[PDB]
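Participant: Starting off with a structure, shown below.
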Amino acid sequence: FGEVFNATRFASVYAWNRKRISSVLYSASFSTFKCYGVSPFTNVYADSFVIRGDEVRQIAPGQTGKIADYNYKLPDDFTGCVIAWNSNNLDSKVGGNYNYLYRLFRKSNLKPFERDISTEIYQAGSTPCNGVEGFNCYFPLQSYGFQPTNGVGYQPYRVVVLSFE
Amino acid sequence: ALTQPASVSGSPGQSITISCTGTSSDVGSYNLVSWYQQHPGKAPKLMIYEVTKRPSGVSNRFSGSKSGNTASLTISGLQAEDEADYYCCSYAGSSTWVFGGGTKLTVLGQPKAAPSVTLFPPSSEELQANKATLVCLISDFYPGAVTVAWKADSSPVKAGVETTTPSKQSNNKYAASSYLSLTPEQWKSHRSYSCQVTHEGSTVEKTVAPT
Amino acid sequence: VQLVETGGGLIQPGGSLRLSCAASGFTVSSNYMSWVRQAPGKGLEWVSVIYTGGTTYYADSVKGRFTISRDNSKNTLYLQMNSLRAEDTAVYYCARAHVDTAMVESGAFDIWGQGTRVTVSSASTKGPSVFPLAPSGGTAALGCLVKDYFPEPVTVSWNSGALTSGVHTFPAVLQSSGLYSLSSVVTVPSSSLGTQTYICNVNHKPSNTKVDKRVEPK
Ligand SMILES: *[C@@H]1O[C@H](CO)[C@@H](O)[C@H](O)[C@H]1NC(C)=O
């Protein structure tokens, strides 16, 4: 798990990383540690990414919002745990870290555990985009821009989602 | 550039409409017309977007419509504070925008007043300096919008014309001036020059002659 | 939520200038930002736009001379203007595209800066040349033409301030040269023309110039 929790690099949420696993954690280093169905195996999967502090609430069954709808979706019947910690010291830089991105536009909501890494221009209006960004023709990913002085809700949080199949 | 009337006016409590005529590739092609209110020295303020919609906070006295290539802004129950310049705007394709030339809206606080025009020929002192300026001074008009055209004999003159924007006088009517710069030979080589001042559809001509 | 433009001023024709627009309360890195300009006394003109991925578009009037850009970290938008011409004289506004909660543009501009004035001109300090406007209902209008000075302002009095009734000093015109001219007229009794003296006193403090011009019937 040190490979997962102490990975030096984390994924953008739109390109969330998934590791096949084939009470020590349950640690004062985490700020969120919520389990569903199977409170504290065939297969275990560790999905990890970075989102804003105030989006961690979206990494839970039955949630809505740009992260849950367009970036990472858990099923109603989720059995697994959601673990998060503040990573402002790692993922913010003076001037801003713009390397972390999220998907802002999509023609439909993700299905559970679906991953969308498309960079296709999003047609928001009546005119086809033909591959070019412009009015009502949007590049579908947007940078976070994590600055060290941001409030806590706007700071980067690293998230690990453990699924029990 | 979209075409708007230069001036519209109405009395307090009345309704008025400002038109905005574009072409098939802008107003004609999209439901993307917006309107802006601009008070003197201030930035434009968004009043209408998507032809008919009002931002939160904008009074329901303001409404927008479109027919063919012409968009319209209607203002009901005119109030003194509505006096301002108004601009229409349309998406124009290919991520570009076009604005109208703007309409001065006057909320009438006195009877309309026709301009007084005085036209001075070049002085003998200025001609001695090898220059020649015709001076057309326009005063006491209301609402404050005029257009000025110059003529040499009966032909239109565009080169060498400099005209101010109207500005409010101390009696709340308006003044403007227009200058026609000529060479001495140009001045002496024609029978007459005229300053034509148009206000509320009424044009008055004043004329001077070298002779 | 606001936009604050800086960088305007006087620049010679052919010169370059960079305008800045600092945002507060939202990030230019996540919004669709434009510049719009307005020539003195004239209408609004859209100049340029930049999208979140960096793609830019420009009015044909400025294409190849102007460049829109942003510095995400300073939360600032710029307009680099090269090879400036007289026709580029204007107040320059930065503006945010109006969007819904999903960040889709409505086609309108909701947040505007206060504007920054750019004047493209080779004018430099110069005192006026003054010419008499001779008189020619019992009233006559006579005046003084105050030509080709820079910068504002001039003051005009008549008979050293003794003559105030009937005086109308008009606002100056700013010519394409970048110099100013104005006129001052007095309406006087026709019965006074043969025997009363009318002198206009023009003061232009920036050039330390003063002119008295007697205005006589021709
Ligand atoms: C990651 O961080 C520290 C390394 O000093 C370690 O104490 C912690 O247990 C590690 N987490 C793991 C192995 O899951």
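Chain A is numbered as in Swiss-Prot, which gives 338-359, 366-369, 371-384, 392-516 for the residues shown.
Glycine is treated like the rest: Cβ placed from N, Cα and C.
When I checked Swiss-Prot for this same protein, it listed these features:
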MUTAGEN   A:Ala475 to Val  Increased resistance to neutralizing antibodies
MUTAGEN   A:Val483 to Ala  Increased resistance to neutralizing antibodies
MUTAGEN   A:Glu484 to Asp  Increased replication in human TMEM106B overexpressing cells
VARIANT   A:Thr376 to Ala  In strain: Omicron/BA.2, Omicron/BA.2.12.1, Omicron/BA.4, Omicron/BA.5, Omicron/BQ.1.1, Omicron/XBB.1.5, Omicron/EG.5.1
VARIANT   A:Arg408 to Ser  In strain: Omicron/BA.2, Omicron/BA.2.12.1, Omicron/BA.2.75, Omicron/BA.4, Omicron/BA.5, Omicron/BQ.1.1, Omicron/XBB.1.5, Omicron/EG.5.1
VARIANT   A:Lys417 to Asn  In strain: Beta/B.1.351, Omicron/BA.1, Omicron/BA.2, Omicron/BA.2.12.1, Omicron/BA.2.75, Omicron/BA.4, Omicron/BA.5, Omicron/BQ.1.1, Omicron/XBB.1.5, Omicron/EG.5.1; May enhance affinity to human ACE2 receptor
VARIANT   A:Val445 to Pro  In strain: Omicron/XBB.1.5, Omicron/EG.5.1
VARIANT   A:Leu452 to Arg  In strain: Delta/B.1.617.2, Epsilon/B.1.427/B.1.429, Kappa/B.1.617.1, Lambda/C.37, 19B/501Y, Omicron/BA.4, Omicron/BA.5, Omicron/BQ.1.1; Contributes to cellular immunity evasion and increases infectivity
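How buried are the listed features, and what sits near them?
Facilitator: Other C-beta atoms found within 10 angstroms of the C-beta of A:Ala475 (mutagenesis position) number 17, with every protein chain shown included. When secondary structure is read from DSSP and collapsed to three states, A:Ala475 (mutagenesis position) falls in the coil class.
DSSP assigns A:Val483 (mutagenesis position) to coil in the three-state reduction, placing it in neither a helix nor a strand. The number of other Cβ atoms within 10 Å of the Cβ belonging to A:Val483 (mutagenesis position), over all protein chains shown, comes to 13.
DSSP assigns A:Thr376 (variant position) to a strand in the three-state reduction.
According to DSSP, A:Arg408 (variant position) sits within a helical segment.
Residue density at A:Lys417 (variant position): 19 other Cβ atoms are found within 10 A of its Cβ, drawing on all protein chains shown.
DSSP classifies A:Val445 (variant position) as coil under the three-state reduction. The Cβ of A:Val445 (variant position) has A:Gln498, A:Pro499 as same-chain neighbours under 8 Å, each 6 or more residues away in sequence.
Mapped onto three states, the DSSP output places A:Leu452 (variant position) in strand. Around the Cβ of A:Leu452 (variant position), a 10 Å sphere holds 19 further Cβ atoms from the protein chains shown.
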Participant: Taking each of A:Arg408, A:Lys417, A:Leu452, A:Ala475, A:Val483 in turn, which of these recorded positions have a Cβ less than 8 Å away from a Cβ in chain C?
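Facilitator: Cβ contacts with C, in sequence order: A:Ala475, A:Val483.
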Participant: State the count of C-beta atoms found within 10 angstroms of the C-beta of A:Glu484 (mutagenesis position), not counting that atom itself.
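Facilitator: Neighbour count, Cβ to Cβ under the 10 Å cut-off: 20.
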Participant: Starting from A:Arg408 (variant position), work out which of the recorded positions listed here (A:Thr376, A:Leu452, A:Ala475, A:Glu484) have their Cα within 10 Å, and give them in sequence order.
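Facilitator: So far as Cα distances go, the recorded positions lying within 10 Å of A:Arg408 (variant position) are A:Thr376.
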Participant: Between A:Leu452 (variant position) and A:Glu484 (mutagenesis position), how far is it from one CA atom to the other, in Å?
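Facilitator: Distance (Cα to Cα, whole Å): 17 Å.
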Participant: Closest to A:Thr376 (variant position): which of the recorded positions A:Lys417, A:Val483, A:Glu484, going by Cα position?
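Facilitator: Given the candidates A:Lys417, A:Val483, A:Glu484, the nearest one is A:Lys417.
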Participant: Between A:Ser359 and A:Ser366 the chain has a hole of 6 residues; just give the Cα distance across it in whole angstrom, please.
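Facilitator: Output for the chain break: 18 Å between Cα atoms.
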